[PDB]
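This report refers to the structure that appears directly beneath it.
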Amino acid sequence: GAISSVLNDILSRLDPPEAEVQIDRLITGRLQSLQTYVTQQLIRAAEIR
Amino acid sequence: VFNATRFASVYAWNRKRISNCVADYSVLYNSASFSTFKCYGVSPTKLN
(Lines of atoms letter the chains of each structure in order from A and count residues from 1; the text may use other names and numbers.)
(Lines give C-alpha, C1' and ligand atoms only; values in the text may rest on other atoms or scores of the structure.)
Protein backbone atom coordinates (compact mmCIF):
# COMPACT_ATOMS: atom_id res chain seq x y z
CA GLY A 1 0.00 0.00 0.00
CA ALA A 2 2.96 2.38 0.29
CA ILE A 3 3.90 4.75 -2.52
CA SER A 4 7.09 2.75 -3.10
CA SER A 5 8.55 -0.49 -1.75
CA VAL A 6 12.11 0.93 -1.67
CA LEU A 7 13.07 2.76 1.52
CA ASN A 8 15.71 4.92 -0.18
CA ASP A 9 13.04 6.23 -2.58
CA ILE A 10 10.57 7.42 0.06
CA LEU A 11 13.42 8.93 2.09
CA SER A 12 14.81 10.83 -0.91
CA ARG A 13 11.35 12.16 -1.89
CA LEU A 14 8.80 12.69 0.91
CA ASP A 15 9.05 15.13 3.81
CA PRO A 16 10.29 13.81 7.17
CA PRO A 17 6.76 13.44 8.57
CA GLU A 18 5.45 12.13 5.24
CA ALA A 19 8.13 9.44 5.01
CA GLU A 20 7.23 8.15 8.48
CA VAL A 21 3.68 7.59 7.22
CA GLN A 22 4.93 5.44 4.34
CA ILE A 23 7.52 3.71 6.55
CA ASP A 24 4.67 2.68 8.85
CA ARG A 25 2.94 0.84 6.00
CA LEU A 26 6.16 -0.88 4.91
CA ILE A 27 7.12 -2.00 8.43
CA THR A 28 3.56 -3.12 9.22
CA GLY A 29 3.28 -5.42 6.21
CA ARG A 30 6.85 -6.71 6.38
CA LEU A 31 6.27 -7.45 10.07
CA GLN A 32 3.08 -9.39 9.30
CA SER A 33 4.74 -11.29 6.44
CA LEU A 34 7.61 -12.33 8.72
CA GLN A 35 5.21 -13.34 11.51
CA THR A 36 3.31 -15.50 9.01
CA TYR A 37 6.60 -17.12 7.97
CA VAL A 38 7.65 -17.88 11.55
CA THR A 39 4.16 -19.24 12.24
CA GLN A 40 4.29 -21.66 9.30
CA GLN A 41 7.80 -22.81 10.24
CA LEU A 42 6.60 -23.63 13.76
CA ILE A 43 3.75 -25.67 12.26
CA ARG A 44 6.11 -27.62 10.00
CA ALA A 45 8.44 -27.99 13.00
CA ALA A 46 5.63 -29.88 14.74
CA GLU A 47 5.12 -32.12 11.70
CA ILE A 48 8.79 -33.10 11.40
CA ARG A 49 9.16 -33.71 15.14
CA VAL B 1 9.20 28.59 -18.11
CA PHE B 2 9.09 30.75 -14.97
CA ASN B 3 10.34 34.08 -16.36
CA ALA B 4 8.32 34.07 -19.60
CA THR B 5 6.43 37.32 -20.14
CA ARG B 6 3.07 35.66 -20.84
CA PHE B 7 2.37 31.97 -20.23
CA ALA B 8 -0.06 29.80 -22.18
CA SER B 9 -3.77 29.90 -21.43
CA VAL B 10 -5.15 27.18 -19.18
CA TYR B 11 -7.87 26.56 -21.78
CA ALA B 12 -5.21 25.63 -24.35
CA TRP B 13 -1.77 25.17 -22.80
CA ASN B 14 1.66 24.32 -24.20
CA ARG B 15 3.66 21.81 -22.16
CA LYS B 16 7.39 22.54 -22.03
CA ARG B 17 9.51 19.39 -22.41
CA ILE B 18 12.89 19.63 -20.67
CA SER B 19 15.39 16.78 -20.99
CA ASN B 20 19.14 16.25 -21.37
CA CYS B 21 20.34 19.22 -19.33
CA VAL B 22 21.44 20.29 -15.84
CA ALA B 23 18.67 21.39 -13.46
CA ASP B 24 19.81 23.57 -10.55
CA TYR B 25 17.01 23.77 -7.98
CA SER B 26 19.07 25.42 -5.21
CA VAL B 27 18.65 28.86 -6.82
CA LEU B 28 14.98 28.82 -5.77
CA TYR B 29 15.96 28.75 -2.09
CA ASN B 30 19.08 30.91 -2.49
CA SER B 31 16.80 33.70 -3.79
CA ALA B 32 13.20 33.70 -2.56
CA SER B 33 10.76 34.19 -5.45
CA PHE B 34 7.70 31.93 -5.48
CA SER B 35 4.90 32.89 -3.10
CA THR B 36 3.36 29.39 -3.17
CA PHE B 37 5.80 26.50 -3.65
CA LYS B 38 4.77 22.92 -2.87
CA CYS B 39 5.36 19.37 -4.10
CA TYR B 40 2.82 16.53 -3.95
CA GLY B 41 4.94 13.79 -5.53
CA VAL B 42 8.15 14.73 -3.72
CA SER B 43 9.38 17.10 -1.02
CA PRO B 44 10.12 20.70 -2.07
CA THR B 45 13.70 20.47 -0.74
CA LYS B 46 14.53 17.09 -2.33
CA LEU B 47 14.24 18.28 -5.95
CA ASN B 48 17.95 19.13 -5.87
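Chain B residue numbers are taken from Swiss-Prot; in order, the displayed residues are 341-388.
Recorded method is electron microscopy, 3.9 Å.
Each Cβ is built from the backbone N, Cα and C atoms, and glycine gets one as well.
Swiss-Prot gives this note for the published mutagenesis B:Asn343 to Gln: Reduced viral infectivity. In sequence order, no residues are near B:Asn343 (mutagenesis position), counting only same-chain partners six or more apart with C-beta under 8 A. According to DSSP, B:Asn343 (mutagenesis position) is assigned to coil rather than to any helix or strand.
Under its natural variant entries, Swiss-Prot includes B:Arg346 to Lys with the note: In strain: Mu/B.1.621.
In this chain, no residue six or more apart from B:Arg346 (variant position) has a CB-CB distance below 8 Å. Recorded in Swiss-Prot as a natural variant, B:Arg346 to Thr carries the remark: In strain: Omicron/BQ.1.1, Omicron/XBB.1.5, Omicron/EG.5.1.
Quoted from Swiss-Prot, the note attached to the natural variant B:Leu368 to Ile states: In strain: Omicron/XBB.1.5, Omicron/EG.5.1. B:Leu368 (variant position): 16 other CB atoms within 10 A of its CB, across all protein chains.
Among the sequence features in Swiss-Prot, the natural variant B:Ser371 to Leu is noted as follows: In strain: Omicron/BA.1. According to its DSSP assignment, B:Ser371 (variant position) is coil.
Counting every protein chain shown, the Cβ of B:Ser371 (variant position) has 7 other Cβ atoms within 10 Å. What Swiss-Prot notes for the natural variant B:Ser371 to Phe is this: In strain: Omicron/BA.2, Omicron/BA.2.12.1, Omicron/BA.2.75, Omicron/BA.4, Omicron/BA.5, Omicron/BQ.1.1, Omicron/XBB.1.5, Omicron/EG.5.1.
According to Swiss-Prot, the natural variant B:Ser373 to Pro carries the following note: In strain: Omicron/BA.1, Omicron/BA.2, Omicron/BA.2.12.1, Omicron/BA.2.75, Omicron/BA.4, Omicron/BA.5, Omicron/BQ.1.1, Omicron/XBB.1.5, Omicron/EG.5.1.
Swiss-Prot lists B:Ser375 to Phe among its natural variants, and the accompanying note reads: In strain: Omicron/BA.1, Omicron/BA.2, Omicron/BA.2.12.1, Omicron/BA.2.75, Omicron/BA.4, Omicron/BA.5, Omicron/BQ.1.1, Omicron/XBB.1.5, Omicron/EG.5.1. Within 10 Å of the C-beta of B:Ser375 (variant position) there are 5 other C-beta atoms, taking all protein chains into account.
The annotation that Swiss-Prot gives for the naturally occurring variant B:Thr376 to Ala reads: In strain: Omicron/BA.2, Omicron/BA.2.12.1, Omicron/BA.4, Omicron/BA.5, Omicron/BQ.1.1, Omicron/XBB.1.5, Omicron/EG.5.1. Take the CB of B:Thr376 (variant position) and look out to 10 A: across all protein chains shown you find 4 other CB atoms.
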